[PDB]
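*Asks:* Structure incoming, see below.
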Amino acid sequence: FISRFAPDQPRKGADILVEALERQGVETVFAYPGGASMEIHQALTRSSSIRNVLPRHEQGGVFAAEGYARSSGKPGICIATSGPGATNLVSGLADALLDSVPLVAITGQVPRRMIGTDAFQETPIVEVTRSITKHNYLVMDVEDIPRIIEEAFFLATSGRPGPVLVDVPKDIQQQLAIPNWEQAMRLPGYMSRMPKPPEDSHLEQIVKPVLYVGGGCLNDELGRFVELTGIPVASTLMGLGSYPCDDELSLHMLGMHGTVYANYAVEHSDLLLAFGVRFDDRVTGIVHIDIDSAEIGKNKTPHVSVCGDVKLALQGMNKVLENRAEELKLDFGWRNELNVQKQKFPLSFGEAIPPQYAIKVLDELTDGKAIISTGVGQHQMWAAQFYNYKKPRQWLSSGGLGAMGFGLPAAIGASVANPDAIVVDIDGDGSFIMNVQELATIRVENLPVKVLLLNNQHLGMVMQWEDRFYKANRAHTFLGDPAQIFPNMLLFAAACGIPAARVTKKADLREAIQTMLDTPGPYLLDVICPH
Amino acid sequence: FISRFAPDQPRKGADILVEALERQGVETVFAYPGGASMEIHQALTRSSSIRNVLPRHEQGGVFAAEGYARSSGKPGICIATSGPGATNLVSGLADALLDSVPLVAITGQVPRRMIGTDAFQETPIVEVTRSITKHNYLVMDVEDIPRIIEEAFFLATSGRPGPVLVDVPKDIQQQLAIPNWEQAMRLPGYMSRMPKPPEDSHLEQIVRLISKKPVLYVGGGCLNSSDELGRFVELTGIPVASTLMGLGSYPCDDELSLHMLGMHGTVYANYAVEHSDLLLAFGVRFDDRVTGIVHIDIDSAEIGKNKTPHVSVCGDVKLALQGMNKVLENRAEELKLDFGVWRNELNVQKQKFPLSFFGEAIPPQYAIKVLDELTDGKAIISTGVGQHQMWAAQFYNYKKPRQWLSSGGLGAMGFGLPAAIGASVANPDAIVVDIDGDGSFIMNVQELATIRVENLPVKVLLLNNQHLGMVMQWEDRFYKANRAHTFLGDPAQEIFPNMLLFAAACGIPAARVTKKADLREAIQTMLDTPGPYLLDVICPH
Amino acid sequence: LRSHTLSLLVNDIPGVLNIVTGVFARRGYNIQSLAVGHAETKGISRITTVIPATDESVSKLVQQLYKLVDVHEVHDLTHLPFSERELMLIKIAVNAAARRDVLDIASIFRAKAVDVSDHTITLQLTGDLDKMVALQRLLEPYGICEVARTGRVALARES
Amino acid sequence: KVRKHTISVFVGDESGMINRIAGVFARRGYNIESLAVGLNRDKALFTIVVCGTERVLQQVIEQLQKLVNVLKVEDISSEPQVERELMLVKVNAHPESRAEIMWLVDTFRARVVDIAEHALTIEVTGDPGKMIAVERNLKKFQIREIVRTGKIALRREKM
Amino acid sequence: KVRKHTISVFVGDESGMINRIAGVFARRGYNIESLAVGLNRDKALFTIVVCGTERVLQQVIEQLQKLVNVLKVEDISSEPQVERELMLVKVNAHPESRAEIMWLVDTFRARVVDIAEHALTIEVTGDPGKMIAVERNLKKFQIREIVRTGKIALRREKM
Amino acid sequence: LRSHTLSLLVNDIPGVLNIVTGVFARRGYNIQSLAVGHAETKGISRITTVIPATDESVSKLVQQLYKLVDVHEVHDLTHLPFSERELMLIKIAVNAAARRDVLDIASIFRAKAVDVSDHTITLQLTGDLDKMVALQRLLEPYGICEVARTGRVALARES
Ligand SMILES: Cc1cc2nc3c(=O)[nH]c(=O)nc-3n(C[C@H](O)[C@H](O)[C@H](O)COP(=O)(O)OP(=O)(O)OC[C@H]3O[C@@H](n4cnc5c(N)ncnc54)[C@H](O)[C@@H]3O)c2cc1C
Ligand SMILES: Cc1cc2nc3c(=O)[nH]c(=O)nc-3n(C[C@H](O)[C@H](O)[C@H](O)COP(=O)(O)OP(=O)(O)OC[C@H]3O[C@@H](n4cnc5c(N)ncnc54)[C@H](O)[C@@H]3O)c2cc1C
Ligand SMILES: Cc1ncc(C[n+]2csc(CCOP(=O)(O)OP(=O)(O)O)c2C)c(N)n1
Ligand SMILES: Cc1ncc(C[n+]2csc(CCOP(=O)(O)OP(=O)(O)O)c2C)c(N)n1
Ligand SMILES: CC(C)[C@H](N)C(=O)O
Ligand SMILES: CC(C)[C@H](N)C(=O)O
Ligand SMILES: CC(C)[C@H](N)C(=O)O
Ligand SMILES: CC(C)[C@H](N)C(=O)O
Ligand SMILES: [Mg+2]
Ligand SMILES: [Mg+2]
């Protein structure tokens, strides 16, 4: 590290923090100006390495920092001003804590002497967030900033990843002090509980089976293990991409919206390798390997369970299998019976476009290599089932929270993290309009984001619970004007100087999708569908 | 009340709740559908008296329920699904608790057996909100619903008003049970502390104190006492200074209305305070924007909070003014109150420092003087948080209370457009005008589609300047004009976005205006056109 | 349900009790008594609590508590052999004649008198919940004014 | 003028009451030295000990009255009062050490709760000044564990 | 589920009554672990302790009612009850051993009955848990003889 | 004013107490209690006293006392940590019925009886001023005859 100040020069706490971030390898932050963040924003302008991206609404900021953190694996960062700013973040933190995504939020706070009185824009944000974050800190002394920031990045990344928050009073941000980059972490409880490396005796004990993998497998070893075993793999809505969807053994999504053959596989399996999963009710309606000792036995009691990083467990088992593969002579050619089920219940759907065809076309026109983000609607299930992901992180979606509006900003995060990737946002009608105001930001950065809108003039997924269970009764699920596409999203694109088109025909759509992929820079495609 | 069910017919808890709301005089609710609120939404469709309004974003819903509650004085209501729905309400509740606005929020929750498992969309919303609400309940039994709802409406309205929240597990909403509309409130601590009527001995001591340079200082606490205050001003002739929340409580056009005081307040009102000899702090909390003594308040906690008063009284200012009005009336001729010297000296200051503000490059203060003139100062005005809020507060003559709707202590951006919806539902035939900066505006621009769904006659006045103006000012004033990205246009060029197209997308007529001489007719064209309209006013940054 | 005892050691940061009590309240469990105080070393406090629960649910709750950054360790004591004590102060409205009677009960319980007025007296007692409730049930005929109970405190016995 | 004030709070019972009470001090960043509470019947009485200024106390002692389910609140610290703490301690006790420590317990009017050859459990009760004297004496012995309730208090009834 | 139940039996007196009572347990091959009785006037109250299942107890506790001269029978084991044992022990006591054992008796509130230079007789009384603790302590001393009564019990009168 | 305690050592010459009491009476200060007696060595006496004063005026008065030829040393104890005790005898007119009641109070205060007649009884008490005045205030209903209070005695504690 190269310091902009002398090793003994006293400087503002703000610059101390900025340096602490640069020292941690920070490169881009999402932030919004306001009366409690001016010091930080001015320091971010004095810095040269960290890029600043200003979204239109703070909830867009936190979602962009989440898209960035999910696609790059790097810890995402977002900053906001006290009061109303901070409170807008809550919808983000509640998502991060549910998907185990590392994220660090920093906020400005009222002067220390003003805390507790209800001063202008004062808010107990620490007390509001205490129950929905992995840990959080109130900075009472500039001298702890280096240690606090370090501990924070460590906590965010170590163990099960999760969001963390640090609040800094304005006067502490202005206060001049001398840093100290050498200090120890004070985590004596947490450190003592950090998972020890896996024990080979269990790996050897592990040596109609089905592999069940989820978000815990995000970090080759599984593919190698599949070679040493030839076992069929079932993946969750979060496990997608961890295993190539085009492989013969990839059973795609399992569960309630999952593939029928994968569900049959589970229904008739004899050995379940629950590696990196939490037995979510959408899946459940046994061998467990996990880093989180709390998930062990949480929803269902396993026959065998191991605490520790699945990565090391797979490397160990891969060696144990390699030195004994010829002795074990594993064979489950169960595989045929399940293939027969694939043949008996394969996936399926005039000019009134099938949305599944829009996804099949987009997969094949992009080698299944493009980065996908979604809202939360019928379109989230279709874009999960019908697109063949070939890398992890190609799929970005709200797993457990189900937060509408997630799409567009998560596409921004992914575009900043992967400057040259093909980024396509596949979105609901309801899910799109909730954050349509962020389109302005794309024009400011000229990001080549591709927007695909599955327009059917309704809050769509709720209308499936109407038409399946509540006797098709309309609880206002229709979003159009009863007297007569509303709004004309073409005009929305026009307002941003972004080229766009509307499509209605199955016969036009293949050329239209290719037109958006051909067109340099950003584009909007409005796919008019039957409800 | 007329029940849709037999007095002994067991029915779903959802219908029990709906009936409990109808029994409380509920008329319209802002709600958003989702997997934990379907039961409630269905019951709301089976009901006939309560109208449902569906906004585009939940944080629009809570701001409409706040606009409705502020303009009508009635307790506002909003409903939302669990998880991401509930969490988006937090920005509203934090506002209500800062402005003492009564509001009741109801939300659906995961089945009881699932709580604490981290189930799909589960969120400890009770624990998240516990520190920012007057009280909150977790409904553990359908049988308490009648009592809980009653207690809630009472708490929301009684004492210092404030927001309250009730969370109901889905299975309890479906559970069939027999109601009981007769049950007592369990509020022993709170009830025991409710303020007793004011004591006349203090009113008479106040009359005694009523001085040579007195000033009346009133804020949001005077909302329900405009007539009594006007009468008191007759019995005294004392000049009145009003806060950004006190506006409308006292006619701005009266000779004694000094308008806003403080950091942005009028220079003459600030001189008045600087040289006053007796301060009647009635319904105020000594906020730092005002402060940088007689105190009357319902909230015993505000007494002596920021500054120690010489005399203080706990109780409703309404009763204190009625009592003092009688005490003064029976002795007005004996007291012979007179402050002409002080009143004149201050008028001299008015003359020396009157309210004041480059070719066709529009003065926005003139745009607001025109807006007052063309609306008799009678319209409902709503505002964001930038420079535009200060101008609309200073340069418009409010004649009645509740004419001014703005975020006071919290300052939440995006408040305008949904608060205009609330006021428009509460006052079907009023003129509603929403005044905004383009930073304060764009954060909630997704709500414009709702206006077309309801065909509401809302008038939007966008004071466009392509910057975050209030932020861009404190840079140019203090932080050496240096820029934390305070520009929101495209550097390569023109107004961005073209808000005309945003109106066009909703089939709403609109206009753009750039020059001082057109503006007076452009505002009149917006006021004359039936139904909704948008005027985009282009200003120098 | 049945009542259980938890003993917890905590990293003694300002505000940590709010984090811990939030976990019980998020499961909805009503803590019947709590005591918190300095442990054997500078920089640690012990919390001890009684809750109505299942021995299944406490096992889930102690697993759940280990997710906190600021716990050092947590124990159920309920199935173990443990020593237990509890302290109580009680005030009573009493006249000179009844004072005799009350002093008799006190002597039986081995209660120590600790305040007197010819209006009222107060007694100190130590023991366990059965003697506590027994006494508080026996003194009902007199105007019992208030009862400042500590909640239990416990330690396992290795014997 | 940092001082170790003590507040007593009287309440009607609800799930999460200790979490509302602990939130008002956590929101300041103030530190609770000790807190003790036991659910008496339908109602409960806290006694709590905190470090800070008498200025900021007037805020937190006012803000506690805003809660709908608090019945009464007092700063007890200046008034004439009964005041007691229960402490419990386990200490290693070699047969010789068993000889002197016997002289100590025989002094403080302490009781022994259980015995093992490695350690003993002792129950100690009295005024906080005796508690500190005891701690300074035990400092010379190999403590094994200690736990204590925090000071309970009640006002003395002057005529 | 072998458990160590206790039964209490109230009788009108006849010569050989204990022999009928002891026959019903001997017939099963059951074991009387302890038994105590004394003729109070014209009537007597046994308390007895046995090992086995709650199933077979229902047979022998029924078969005891077939006797013409039993007045009442109860299984007392589950109820809230007063319970006590008397024990008496003679132990060798060398002048030094006399020093530590004094510390023990001074702990358990034991009394000394008679003295000789070779041995002492001690009287011990309390709950069975104290009795076992005492035995585990005396294990380290040269016992000479011991005898014990077996537990007496009575139900506590709840209101 | 506030009360202060002075401890003085003096040459024990015949008539020295007149010199010392002259210094207080020349300032006009009304001594609340005084006790004088032999110190730790032959040829020295200790005087101990209580006076209402300012902690300014006691500093002037101890400087003033050093001018005396017959003093060895003088101390204020008031701001120091010091142990304190006081002795009282009290006589009461009491009949056989009230004698019961009085013995009850005595037992509570841990007062020891020391004279009896069927006309009157006298009690001995030791402690500190609050128990002294409390007892004297409580026995008012009976014909309290006389009180022979010693005044306080104090020594600093080095701990
Ligand atoms: C309407 C809707 C319906 C849905 N229906 C389905 C459905 O039918 N099927 C389906 O699969 N999903 C569905 N989902 C998604 C669902 O909410 C859950 O996310 C999913 O069932 C389980 O996610 P997971 O276990 O794979 O990841 P999660 O457990 O939610 O998150 C990541 C996991 O990774 C583990 N982990 C993290 N780091 C490590 C590490 N280093 N080492 C080991 N482990 C680690 C964590 O402990 C955690 O368990 C649906 C979503 C929606 C919105
Ligand atoms: C950028 C910005 C700048 C600002 N600058 C200024 C400025 O220069 N000047 C200015 O005036 N404001 C300004 N404000 C607003 C100011 O900061 C406070 O938010 C405002 O004063 C709050 O309103 P209030 O003081 O009247 O009390 P409120 O917050 O509205 O509280 C209501 C009061 O009424 C009392 N009350 C309620 N019912 C009764 C009753 N029945 N009887 C008696 N009392 C009752 C309550 O207890 C309480 O004291 C500014 C706001 C912003 C966004
Ligand atoms: C914030 C929030 N509000 C409401 C819901 C409930 N919900 C789930 S998906 C959905 C509608 C999906 O419609 P759309 O976004 O248009 O996608 P589509 O179903 O047409 O594919 C709703 C209202 C939610 N998940 N989150
Ligand atoms: C959510 C939130 N973010 C930031 C602020 C700080 N803030 C106050 S006014 C303002 C913007 C001012 O510009 P604008 O709202 O467009 O109106 P203008 O000042 O030009 O009149 C900002 C960022 C805030 N109050 N709330
Ligand atoms: C241990 C606990 C009471 C801590 N001192 C707190 O203030 O939260
Ligand atoms: C009174 C208190 C101990 C309450 N039962 C709680 O759980 O918070
Ligand atoms: C009652 C009993 C001791 C009887 N006298 C017997 O001899 O059996
Ligand atoms: C010490 C004093 C009382 C002395 N013996 C005197 O006679 O004066
Ligand atoms: Mg939809
Ligand atoms: Mg603006």
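Along the chain as shown, residues are numbered 1 onward.
According to its header, this structure was worked out by electron microscopy, 3.5 Å.
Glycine is no exception: its Cβ is also placed from the backbone N, Cα and C atoms.
The thiamine diphosphate binding site annotation in Swiss-Prot covers A:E58, A:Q121, A:378-379, A:402-404, A:429-431, A:456-461. What Swiss-Prot lists as FAD binding site is A:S100, A:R160, A:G215, A:236-237, A:254-257, A:276-280, A:290-291, A:309-310, A:399-400, and the listing cites experimental evidence. According to Swiss-Prot, the (R)-imazaquin binding site annotation covers A:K134, A:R160, on the basis of experimental evidence. For A:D429, A:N456, A:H458, the entry in Swiss-Prot reads Mg(2+) binding site, with the evidence type experimental evidence. Annotation of the mutagenesis experiment A:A36 to V (Swiss-Prot position 122) in Swiss-Prot: Reduced catalytic activity. Resistant to imidazolinone herbicides but not to sulfonylurea herbicides. Record note (Swiss-Prot) on the mutagenesis of A:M38 to E (Swiss-Prot position 124): Reduced catalytic activity. Resistant to imidazolinone herbicides and reduced sensitivity to sulfonylurea herbicides. Experimental mutagenesis at this site is recorded by Swiss-Prot as A:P111 to S (Swiss-Prot position 197), annotated: In csr1-1/GH50; resistant to sulfonylurea but not to imidazolinone herbicides. One entry in Swiss-Prot concerns the mutagenesis experiment A:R113 to A or E (Swiss-Prot position 199). Its note says: No effect on catalytic activity. Resistant to imidazolinone herbicides but not to sulfonylurea herbicides. Among the mutagenesis results in Swiss-Prot, A:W465 to L (Swiss-Prot position 574) has the note: Increased catalytic activity. Resistant to imidazolinone and sulfonylurea herbicides. The residue drawn here is the original one.
Where in this structure would I find these features, and how exposed are they?
*Replies:* Secondary structure from DSSP puts A:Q378 (thiamine diphosphate binding site) in a helix. A:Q378 (thiamine diphosphate binding site) counts 22 other C-beta atoms within 10 Å of its own C-beta, drawing on all protein chains shown.
Taking Cβ-Cβ distances under 8 Å and a sequence gap of 6 or more within the same chain, the neighbours of A:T236 (FAD binding site) are A:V213, A:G214, A:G215, A:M253, A:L254, A:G255, A:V277, A:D280, A:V283.
For A:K134 ((R)-imazaquin binding site), the count of additional Cβ atoms within 10 Å of its Cβ stands at 24 [all protein chains shown].
When Cβ atoms from all protein chains are considered, those within 10 Å of A:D429 (Mg(2+) binding site) total 25, not counting its own.
Within 10 Å of the C-beta atom of A:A36 (mutagenesis position) sit 23 other C-beta atoms, taking all shown protein chains into account.
Applying an 8 A CB threshold to same-chain residues 6 or more apart, the list for A:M38 (mutagenesis position) is empty. Reduced to three states, the DSSP call for A:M38 (mutagenesis position) is helix.
Same-chain residues at least 6 positions away in sequence with a Cβ under 8 Å from that of A:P111 (mutagenesis position) are, in sequence order, A:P169, A:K170, A:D171. Secondary structure from DSSP puts A:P111 (mutagenesis position) in coil.
For A:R113 (mutagenesis position), no same-chain residue 6+ apart in sequence has a C-beta under 8 angstroms from its C-beta.
When secondary structure is read from DSSP and collapsed to three states, A:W465 (mutagenesis position) falls in the helix class.
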*Asks:* Other than A:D429, A:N456, A:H458, which residues of the same chain sit close to Mg(2+)? List them in sequence order, counting a residue when its Cβ is within 8 Å of the Cβ centroid of the site.
*Replies:* A:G428, A:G430, A:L454, A:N455, A:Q457, A:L459, A:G460, A:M463, A:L479, A:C529, A:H531
*Asks:* Looking at the recorded positions listed here (A:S100, A:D429, A:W465), whose Cα lies nearest to that of A:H458 (thiamine diphosphate binding site)?
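*Replies:* Given the candidates A:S100, A:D429, A:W465, the nearest one is A:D429.
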*Asks:* Return only the integer: C-alpha distance in Å from A:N456 (thiamine diphosphate binding site) to A:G399 (FAD binding site).
*Replies:* 23
*Asks:* What same-chain residues, at least 6 away in sequence, bring their CB to under 8 Å of the CB of A:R160 ((R)-imazaquin binding site)?
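*Replies:* Result: A:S100, A:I291, A:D292.
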*Asks:* I'd like to confirm something. Which of the recorded positions, A:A36, A:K134, A:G276, A:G399, A:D429, has a Cα closest to the Cα of A:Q378 (thiamine diphosphate binding site)?
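*Replies:* When the Cα distances are compared, A:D429 comes out closest.
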*Asks:* Where A:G276 (FAD binding site) and A:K134 ((R)-imazaquin binding site) are concerned, what is their Cα separation in Å, rounded?
*Replies:* 19
*Asks:* Write down the Cα-Cα distance for A:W465 (mutagenesis position) and A:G399 (FAD binding site), rounded and given in Å.
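*Replies:* Distance between the two Cα atoms comes out at 20 Å.
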*Asks:* Among the recorded positions A:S100, A:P111, A:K134, A:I291, A:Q378, A:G460, say which ones reach under 8 Å of chain B by Cβ distance, listed as they appear in sequence.
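*Replies:* Listed recorded positions passing the 8 Å Cβ cut to B: none.
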*Asks:* Return the count of C-beta atoms lying within 10 angstroms of the C-beta of A:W465 (mutagenesis position), excluding that atom itself.
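*Replies:* Taking every protein chain into account, the count is 15.
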*Asks:* Going by C-alpha positions, which of the recorded positions (A:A36, A:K134, A:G402, A:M404) is nearest A:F279 (FAD binding site)?
*Replies:* A:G402
*Asks:* Can you give me the Cα-Cα distance between A:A36 (mutagenesis position) and A:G460 (thiamine diphosphate binding site) in Å, rounded to a whole number?
*Replies:* 40
*Asks:* When the Cβ positions of the binding-site residues A:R160, A:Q378, A:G402, A:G460 are compared with the atoms of ligand 1, which fall under 6 Å?
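*Replies:* Cβ under 6 Å from ligand 1: A:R160, A:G402.
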*Asks:* Could you tally the C-beta atoms, other than its own, that fall within 10 angstroms of the C-beta of A:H458 (thiamine diphosphate binding site)?
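*Replies:* So the number of other Cβ atoms within 10 Å of A:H458 (thiamine diphosphate binding site) is 23.
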*Asks:* CB neighbours of A:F279 (FAD binding site) within 10 A?
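*Replies:* Other Cβ atoms within 10 Å of A:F279 (FAD binding site): 17.
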*Asks:* Round to the nearest Å and give the CA-to-CA distance linking A:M404 (thiamine diphosphate binding site) with A:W465 (mutagenesis position).
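*Replies:* Here the two Cα atoms lie 17 Å apart.
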